[PDB]
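Structure record follows, encoded as structure tokens.
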Amino acid sequence: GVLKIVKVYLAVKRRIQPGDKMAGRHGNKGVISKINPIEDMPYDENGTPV
Amino acid sequence: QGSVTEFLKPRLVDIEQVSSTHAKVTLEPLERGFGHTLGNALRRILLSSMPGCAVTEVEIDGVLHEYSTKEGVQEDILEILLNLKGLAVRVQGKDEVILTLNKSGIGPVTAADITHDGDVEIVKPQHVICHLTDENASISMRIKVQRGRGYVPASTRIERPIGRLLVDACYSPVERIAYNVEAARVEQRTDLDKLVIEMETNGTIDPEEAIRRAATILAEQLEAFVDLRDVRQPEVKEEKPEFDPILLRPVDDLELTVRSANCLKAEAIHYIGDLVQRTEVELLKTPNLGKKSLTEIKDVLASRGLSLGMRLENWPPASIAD
Amino acid sequence: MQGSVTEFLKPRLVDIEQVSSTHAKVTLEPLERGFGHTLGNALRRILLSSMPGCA
Amino acid sequence: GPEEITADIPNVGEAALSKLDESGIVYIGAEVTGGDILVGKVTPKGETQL
Amino acid sequence: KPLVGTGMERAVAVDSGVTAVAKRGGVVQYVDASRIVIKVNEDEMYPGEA
Amino acid sequence: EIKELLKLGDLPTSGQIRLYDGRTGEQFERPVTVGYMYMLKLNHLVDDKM
């Protein structure tokens, strides 16, 4: 009981968002909660934000 | 108390222009203590408090969206637009300038291949936009430069193909600000230092006017203590979001006659908001109404709290948004 | 300015609550994300260092 | 009654016409929000009797 | 690639069969970012015979 | 072996560089270490969706 079929993909570009988990190769499991602004972000001598 | 020039007044003694991009200016008259409090109250005044200009909207002749890959291109439709993010152009005194790009054949598309506008000053003509592999492949975009307040996410931005694919932005001139100590070498006394500010601007705003502007912002942030004739109110805003859902009600809530219930609906009137927007001076022109058919409506609107000649909000209500 | 370069609101003193002859109140409502720690540190090193007086 | 997919739909709106234009199907790459139309559908209901 | 390694990250991407590996010498005709065609020299130079 | 190599670089050799505070402005007591770390962003499972 079907004439034809129409397939439509749905690609989503998931961007960074506070809620995921980050872990390298050593096992430093962590989680982002609050994004630290650049204004109140200390730096070195030459001026390089962390 | 006294107050009579007890400290030294900072004055521009000598500037250093090591490069056309980076400079090393410095002041001399600085007491031990002001070489840090003035450097800290400036380091955070040029990381987001700077206008600048950058690329935001782009057209591309051939590509429809960030998925369609244009032929005759080494990279994909994505990477070739990421290059425009680095493309910096300083505008004389405009906010909306449309630039056109056009060329053919092999060779990296430089920034000098774009149209030459008088009000448009190219910073780095040797800027690469896209590489053409096929000699028969052409490339053309409508790169326009605006003036935001630093960075504009594409996700926040983006029917029919008009603006199509867009890119990010980076109006922020300098990306890093640093400060050094260093003891000044005057000919008067010994206890004197020098600020010395290092700035790495993309090439839009020269360091000499950028640093001075930074301190100017702080000056205006204290003009209320210098006793100046500036009588302006701070913030007198009153926010309390409210609306009138009753206006979204049809005209069948005013108790009318069959006559008016057939004349109004025939004149594109289904809601009470579609009638108030008009005036009782143009409705008399239609050979299907009158003056008694308007004064009767206003009589009922008196209880609802509505009347002819009033603006509307959130109208029309929920419809068929395309 | 006249060339429209500021585009930001600048704070200003309005009222001085004089509860005493030495202690008072200095409010500053008009502030932004960043200037809160700027003015709070640009004067902190003055009212606790560069102050005449006598004792 | 078996329904069919086509760009020319006897709808009372236009939102379903802005997308579907390539004779039944829709062009590739665009931008809107969730709760729209992907593939035009015309399925009569109530035996075409109000 | 990480700044430091052991020298075993290369042998992985090879046996896994991730990157394309040519099985015959010859020049490259096209280098599109979606399709690549390599012409071999086993037949007489002909626009439709190779 | 590494300690001997750390002699070059830029200027430091122990890793602890002087960090200037962007908040108060006063330098942080006892310099901290700054370098490159190999991390990774693990996929965000949909089993923890709101």
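Chain B residue numbers are taken from Swiss-Prot; in order, the displayed residues are 2-159, 165-328.
Cβ from N, Cα, C; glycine included.
As a published mutagenesis entry, B:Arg45 to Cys appears in Swiss-Prot alongside the note: In rpoA112; temperature-sensitive, blocks RNA polymerase assembly. Recorded in Swiss-Prot as a mutagenesis result, B:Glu165 to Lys carries the remark: 5-fold decrease in CRP-class II promoter-dependent transcription. Among the sequence features in Swiss-Prot, the mutagenesis site B:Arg191 to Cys is noted as follows: In rpoA101; temperature-sensitive.
Structure with Swiss-Prot features highlighted.
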{"residue": "B:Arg45", "record": "mutagenesis position", "CB count, 10 Å": "24"}
{"residue": "B:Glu165", "record": "mutagenesis position", "CB count, 10 Å": "10"}
{"residue": "B:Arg191", "record": "mutagenesis position", "CB count, 10 Å": "9"}
Practice item. Filter the mutagenesis positions B:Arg45, B:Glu165, B:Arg191: retain a residue only if its CB is under 8 A from a CB of chain F. Output in sequence order; output 'none' if empty. Key: B:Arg45
Practice item. May I ask for the distance between B:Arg45 (mutagenesis position) and B:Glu165 (mutagenesis position), taken between their Cα atoms and rounded to an integer number of Å? Key: 42
Check your understanding: Tell me, by DSSP, whether B:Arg191 (mutagenesis position) is helix, strand or coil?
Key -> coil
Study note, to complete from the structure: If you measure between the CA atoms of B:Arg191 (mutagenesis position) and B:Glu165 (mutagenesis position) and round to the nearest Å, you get 67
